[PDB]
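One structure is given here, and the rest of the page talks about it.
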Amino acid sequence: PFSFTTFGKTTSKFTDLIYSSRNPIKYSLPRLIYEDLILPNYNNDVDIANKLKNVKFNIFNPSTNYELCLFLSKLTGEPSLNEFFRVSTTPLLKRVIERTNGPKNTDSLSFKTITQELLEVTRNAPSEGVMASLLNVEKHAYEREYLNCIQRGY
Amino acid sequence: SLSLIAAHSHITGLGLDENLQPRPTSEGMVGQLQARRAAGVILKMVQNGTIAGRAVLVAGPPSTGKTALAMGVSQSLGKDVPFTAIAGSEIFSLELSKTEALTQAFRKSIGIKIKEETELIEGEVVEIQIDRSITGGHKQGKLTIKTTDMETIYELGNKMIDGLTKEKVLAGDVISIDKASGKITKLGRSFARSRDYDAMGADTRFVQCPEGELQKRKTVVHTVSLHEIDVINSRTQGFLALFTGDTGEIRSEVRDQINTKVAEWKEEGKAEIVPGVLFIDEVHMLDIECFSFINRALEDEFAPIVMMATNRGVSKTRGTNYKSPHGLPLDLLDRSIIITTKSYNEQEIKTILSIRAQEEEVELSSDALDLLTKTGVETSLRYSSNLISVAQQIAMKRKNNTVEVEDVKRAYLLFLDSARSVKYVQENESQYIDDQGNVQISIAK
Amino acid sequence: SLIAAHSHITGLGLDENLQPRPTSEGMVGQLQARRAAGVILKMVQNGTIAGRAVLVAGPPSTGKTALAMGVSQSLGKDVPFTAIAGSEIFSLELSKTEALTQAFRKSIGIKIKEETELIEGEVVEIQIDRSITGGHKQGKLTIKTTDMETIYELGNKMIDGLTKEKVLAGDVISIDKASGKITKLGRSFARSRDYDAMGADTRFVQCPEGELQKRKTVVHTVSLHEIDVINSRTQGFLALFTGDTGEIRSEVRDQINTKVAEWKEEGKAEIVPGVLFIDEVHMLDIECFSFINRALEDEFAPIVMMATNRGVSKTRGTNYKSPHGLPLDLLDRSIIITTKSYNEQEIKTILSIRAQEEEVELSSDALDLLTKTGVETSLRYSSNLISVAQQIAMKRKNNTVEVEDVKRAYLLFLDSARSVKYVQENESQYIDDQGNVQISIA
Amino acid sequence: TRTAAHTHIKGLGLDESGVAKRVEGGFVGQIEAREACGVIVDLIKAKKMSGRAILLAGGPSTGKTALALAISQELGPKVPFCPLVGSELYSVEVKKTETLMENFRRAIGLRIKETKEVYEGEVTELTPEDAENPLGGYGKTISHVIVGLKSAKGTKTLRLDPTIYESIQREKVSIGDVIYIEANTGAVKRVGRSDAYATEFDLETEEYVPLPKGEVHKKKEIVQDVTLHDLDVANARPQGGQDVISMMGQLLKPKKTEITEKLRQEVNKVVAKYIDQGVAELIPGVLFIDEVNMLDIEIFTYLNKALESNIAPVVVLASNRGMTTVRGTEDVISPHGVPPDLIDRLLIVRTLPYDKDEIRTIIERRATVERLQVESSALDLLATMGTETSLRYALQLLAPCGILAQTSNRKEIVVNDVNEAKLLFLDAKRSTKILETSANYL
Amino acid sequence: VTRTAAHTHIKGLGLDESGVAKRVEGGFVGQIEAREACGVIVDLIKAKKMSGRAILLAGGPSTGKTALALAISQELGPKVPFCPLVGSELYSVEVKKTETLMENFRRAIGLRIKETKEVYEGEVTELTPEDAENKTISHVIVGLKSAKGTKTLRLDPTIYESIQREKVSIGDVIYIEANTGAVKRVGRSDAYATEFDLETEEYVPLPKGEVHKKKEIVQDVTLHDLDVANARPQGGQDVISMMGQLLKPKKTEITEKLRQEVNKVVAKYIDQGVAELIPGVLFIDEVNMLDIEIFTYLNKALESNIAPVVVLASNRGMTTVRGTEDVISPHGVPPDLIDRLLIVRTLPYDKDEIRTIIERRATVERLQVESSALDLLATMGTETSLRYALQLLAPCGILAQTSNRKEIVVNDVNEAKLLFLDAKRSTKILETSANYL
Ligand SMILES: Nc1ncnc2c1ncn2[C@@H]1O[C@H](COP(=O)(O)OP(=O)(O)O)[C@@H](O)[C@H]1O
Ligand SMILES: Nc1ncnc2c1ncn2[C@@H]1O[C@H](COP(=O)(O)OP(=O)(O)O)[C@@H](O)[C@H]1O
Ligand SMILES: Nc1ncnc2c1ncn2[C@@H]1O[C@H](COP(=O)(O)OP(=O)(O)O)[C@@H](O)[C@H]1O
Ligand SMILES: Nc1ncnc2c1ncn2[C@@H]1O[C@H](COP(=O)(O)OP(=O)(O)O)[C@@H](O)[C@H]1O
């Protein structure tokens, strides 16, 4: 592909290689916008209002909304009552990365759906089994079409 | 304490006797004795909870009290019973179909009851002595939990060590631990430990140290609707979807599994089904698809009692081209029992206006009450009820406490009703913008 | 499998002279339409002609869809046959032109040749070096037949395929190098040291002989749309099944067209064409007709088969009426095969073929009354009545189906004209078009 | 107990190899419709024919949906029944054709028989036995792990694989828990801690399950009943990708995607392949579409296409309109709102209206189901009510009659109470009468 | 110099303390009855007692309805929230129209929270993290230094982790807020500028004030600010990301459960005396463009306990309701909804009050106009329309400027009248010509 990049080019023991690709389009912002509207400042109110909207008036805060947290801990079955406040105030992809959770209360309203039972069966299962081969057909289509050796077209 | 005075704030419930016989004026409801008795019969078959999926329709002219009787039924129903009052305009959504919107309303109006047994240990942590296992399995701990009254030392397993390390807890942090279920919380930092640290944390919260006994026992009753279980069991982290509203057309297998295991939960007795009332206000503002789904969706055992209100006469049904009684198809009126309301005479208007004056703290004189009664029977009840408050403000601007006839006359002069506005625009049609987009803006031709 | 309405057709029933028999391959009658469909079949099988639209027309209950499925059965293996109806084009995430282009590129095929090595032998040892977190996986394999013993290095994918279908030593497995298949044919050692964890009872197999590596050449068929979704994004193979292929760009199409031309010129790939069948074509919009008009004239365009049962009617999206519901510029590019209604002998033969397929025995008089009822109202009505007459006969505990059974079936289940005559006599009972009804008895 | 205008319907009640009784199974009257539904139920139970449509024609409140419920109850709980309104097909997330096809797949059931040889019980010890000649550069060279399992009436010591120790430390298995290891897949499943080993008396959060019963080595046959739609929606979604977009989609909203025909074809192929082995059994199920006059013409064309297909089951349709315009078409007047080609495809079963004594027997049957006691004079008044007004108005008046009887402290329902309930709750027709009389918008 | 918009000249209703209306005050002239009606309305809003009140203003175009809405807006003051709104804005393609109406309803209710802002400014002289394990630091002792002195602080682990996030070393000017905990690194100190002759470290001077600065503020938030604060389909609203998230969140239908929970939390904070509730005004201009479905939801939502005062304005006569076919109604308002409303009529004008309007807008925009030029502009305003005269004040000033004059004379007015045409003259030209003007 055409490298739409500006970078460190040579005009002509080791020679170190450092990633330096940049977009030639440069968007210029004044310092006034950044230092007045985005960063905290003594005459700014961004940190104060941000805390007041994210922590003080959060409905998942257990200090002031313990009944709702206990309600949702009955429903979901979380072992920790601060899981709801932590989940509501994390970036979603960071929530994806930090998701690995195995203990759950058995006296909860979270359920194991038939599809989830079948997924737990085909987490690890070999061939010649009916209950796994009826659900692993994407890999069967990948294997029978000789699709790991098709050349790139685009 | 957040709630203010509304148009329907005076109503505290149906004014019934023990024999389902309405008093002339009780609990803010005046007149409508046959309608209130029918609503009381509906209330009793709700409270019995043995009949599923009845449709009852409330019909009457405008400013009669169909909405008033519905929210009176809601007030007499009490808390811990689900009540869903939606308009017909809330059905039409972009990312959810209309049929799924009615299914969400139906399963939002029916719920189950769940009992808790809590043994909570709420106290400020003094010290967390860790007994480090050599192999690392089954780590032991010596928690120093302490309220204002007493202190003792507890024995901790490995997973509670993991819980107290996966959320950071230190000395002086107020927590509560349940013995039976093992639930861990972190209420914050005790107020006695506020001056140790000169600048607070981003997440650090200050809570009072608890009083009295360390270990407390309490039972809690929880009422969860079936729609909340539908939302929770649909997604991995589905409790956010209870609040953002992004549910996204929950499939039928999930609802079928939830229904069958709520049924066997009732069989083993952990839960008890609490039926409720769904109030579809302005049901004439619905498509024929909504009416057909309402007809076929009332024949399930997990269907609430549907109350609908209509002020429409023999008009067309939306989505078709033919006129039908009440703006509803004859299939819906087949599976319906109609509560019919009737207009009021001058005495019922006088008593309702007196009630709404006593609700908004407005002190009405007798002559002003009679003048408001005449304006109510001439134009409408709601115009007079809205005139009361502005008459109060006019009187207060005149440095007076009570309202006289002059404040009501000035309030009648400054603000116009529908009929005077209609005559005042029919007299001068040149100044207003017509249906054909023609207007005369020049004041002199 | 189950039995369906078009299950009796097993081909098209024509000779090498393109001459139809009176009854062959489950098809009876319709001689001119059968000969025309055979001509179009041979024109597809030649393959050098592209983008020709064929429109099948006639009355309902005639055999247009029967002729289309007959063409489908006679089309042979490895040739695509996209059979959609008119209403699958309309979608919420695909445009009409894009859904049509996806159908067109599904209907045309690419046959790709590959070279494949076959390795089969007893496993001597397996050494697998996995990292601490299990991410990086590398190792060596030592497979063996009776003539020579070789050691191979393993990659990540082969070792991951080795973990599933757990391969102990002394297991005769077959390795396909290109497809990445692992096929444990059995266990040949039957070791005395047996683990109490493992529950496998794989059968005893003979030790393989001959050379260890065998070269074979294989051919597989993949449509243009599949390669388009594959090259469209990173996870295109999952979107092939979940259908989340949202409006593939034109650059992908141009590059795959150049690529498959390059694969054709190397002898690696072969392009075979197909038949795209639309059923109830009149359901389409006028913009669909314009795009079909300008997309039949492309190099990669299949032989579109078009079916309608409708006379001069309103074309959708327009305010006028046109023959067959299709505008005149699309009718210019289309050659029309017509079909004709049947007589009593053809309807009797159709019902006899249906009864012989449906495992139902009928008498002569029951067949005559079924033929008379079929020629009276409709062929599909009698073809449905064979089933309920069969079920009534087995409820009466007799093997054959008699005249009384089909009379009870005719009395029990209604047809179109009788239901019309029962509705019209009782117009107050049903809800009218104005929504007026009387539910009360009196 | 809760009543929802049903569950007095307990099967059709057809006598064996004969006609149905007049008053049986909670049904009164409709002899011919009951015979037709019995023939249909026997045809479904015969498990041969596919793509057969049945339309129920009748006035409002005549027992069509009661007949469909009786069909579903006669077929059994293992036979799937998917009730559906015509308004549920209109989806805003996905096109309507996909909604109808996934309902078709949901109506199909599959029963799978499998065997499981498992080990479970309380663990006594886990000793990673080091190997003789322990290589070099690595400590802890496990030759095998010994896991001692105990349960009720049995205790077994086991010699496992060196590799299962990674799962042992992956699921945090220690002495004092109950585990679950299978013979073939070789995976632990830590169910929880035993009740006897509740050593942390003061504060612990482990789950505690009782010690399992039976021997540690129990081999049993387990049946699993699953629809084909569950198989399609399990194959289509990413099955444990362990990648960023798989967990991204698992934590996000499950948006309904248009499932391609290719996935359906591979699902059908592998399902038929395991049908051929005999290890599975396919059970078709009845699909119920209510007020089918409400469907668009596009839905009818896709219904035609799906009915001519292979795997689609028997579909039961119902309509109350008699002569109405098909929705989506401007001037196509057809019986029951169904186009004449689909009308030709299906069989029509008509349902007659009732009589006075039939209404009386229905009212008293629902009275015994609601567990109310009614005087025979009040029963006759309710019968006259059901003749002069609609039947459902007389049916829905019983519960207010019961409440007005209970507020007067008598179990019997007496004529003044039903007169009071008539005065309290107006009829639809009397509300129309007061609607025409009143001139104040009523 | 300040810009002048259409309604800059009006400052308020100009009413007396007794409720009577002065003839020429507040930027208004005439219209005494509607001004007194809106004064009674703003006294009702300042009473802070009732919910769900509605008022419709009826009158012709260019009669001063939006002027009255702006006069109400200034009369309430900046303390009371105000959400002016066009009726076309409700039709949205992301979320349904009724939910947008309810979002505006929550937007017209506001809070006041008193909070203090204490901050620490200066140079990092010392940074000693004390571990006190129990790998984990118990606390960090950081000493700051400015021109007026130095001060030592004791900080938790989370502020230390934020310090390591900002790459703060010894000698960097930082920013620490005590309540929130924000750590911002201004740059390296000025006394450490000659350690190298050239390096990337931005050298900021030492702060001239005290290290510790404390002041109090007031935070004006609305209820809707809170509901969009704790209902994020994708979370992480707190983290400053200059480049946005990879998935754009869509506006969603916020359920009644979150509204009830936010109401409960706000009531808990008010009962502690922390927060004060200020109900506001939702102004919907041109209500005649509202669909009937929005009218039905408005009929439902005017009965809530937390609904604000709703001001609607319309100019139509007997008009078909939008979304209907055969429902004629006054002002495009359906007759069920018009029972809840209080209609205040707005009158047209005559020549003299048009002249006082035109000289007020001449005085505010500081163009000097001659007297006979003013009489010509008043006569031309009576003939054509008012807003044509209002919009031709400024080209007369321009043509006076290009002739090096400061006073507008008659010749400028005729030149602007010849150059710029009204609607009637352009329509007259439109009708006679045949080839599309
Ligand atoms: N039975 C009643 N008792 C007291 N007030 C009533 C009653 N019925 C109606 N109202 C008054 O009518 C006003 C609203 O009536 P509403 O329920 O909107 O009439 P409708 O049901 O015709 O729309 C309220 O201000 C309320 O005070
Ligand atoms: N020549 C034929 N051979 C076999 N079956 C036929 C023939 N002609 C008609 N049929 C049967 O008649 C029915 C109607 O044919 P089809 O094309 O599916 O619908 P239509 O003719 O209404 O388009 C089909 O079920 C088909 O099996
Ligand atoms: N033959 C019958 N025997 C007993 N009850 C019946 C019969 N037919 C109808 N019903 C009852 O009448 C009520 C309404 O009938 P329904 O099935 O809703 O009419 P439709 O068939 O038009 O939907 C139901 O509660 C049903 O149980
Ligand atoms: N009574 C008044 N006094 C002063 N200016 C007025 C008065 N009424 C209207 N105006 C002026 O007329 C201009 C347009 O009025 P506007 O509110 O847009 O008319 P409408 O009520 O039709 O919206 C405004 O800029 C306003 O300054």
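Using Swiss-Prot numbers, chain C covers 18-459, in order.
Here the Cβ of each residue, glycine as well, is placed from N, Cα and C on the backbone.
The feature ATP binding site is assigned by Swiss-Prot to C:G75, C:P76, C:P77, C:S78, C:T79, C:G80, C:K81, C:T82, with similarity to another entry given as support. Quoted from Swiss-Prot, the note on the mutagenesis of C:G80 to A is: Growth defect at 37 degrees Celsius. Here the residue is the original one, while Swiss-Prot reports the published mutagenesis C:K81 to A with the comment Defect in snoRNA accumulation. Growth defect at 37 degrees Celsius. Where Swiss-Prot documents C:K81 to R as a mutagenesis experiment, the accompanying text is: Growth defect at 37 degrees Celsius.
Here C:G75 (ATP binding site) is positioned 7 angstrom away from C:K81 (mutagenesis position), judged by their C-alpha atoms. Neighbour list (C:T82 (ATP binding site), Cβ cut-off 8 Å, at least 6 residues apart, same chain): C:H23, C:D296, C:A324. Summary of the ATP site environment: with the site residues C:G75, C:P76, C:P77, C:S78, C:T79, C:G80, C:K81, C:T82 set aside, the chain residues having Cβ atoms within 8 Å of the Cβ mean position are C:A83, C:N326, C:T356. Applying an under-8 Å Cβ distance to chain D, the binding-site residues C:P76, C:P77, C:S78 reduce to C:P77, C:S78. By the rule that a residue counts when its Cβ sits under 6 Å from some atom of ligand 2, the recorded positions C:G75, C:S78, C:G80, C:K81 yield C:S78, C:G80, C:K81. Ranking the binding-site residues C:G75, C:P77 by other CB atoms within 10 A of the CB puts C:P77 at the bottom.
Sequence-distant contacts (6 or more apart, same chain, Cβ under 8 Å) of C:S78 (ATP binding site) comprise C:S358, C:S395, C:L396, C:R397. Counting only residues at least six positions away in the same chain, the Cβ atoms of C:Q47, C:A50, C:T356 sit under 8 Å from the Cβ of C:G80 (mutagenesis position). Taking the recorded positions C:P76, C:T79, C:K81 in turn, the residue surrounded by the fewest other Cβ atoms inside 10 Å of its Cβ turns out to be C:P76.
C:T82 (ATP binding site) carries a helical DSSP state (H, G or I).
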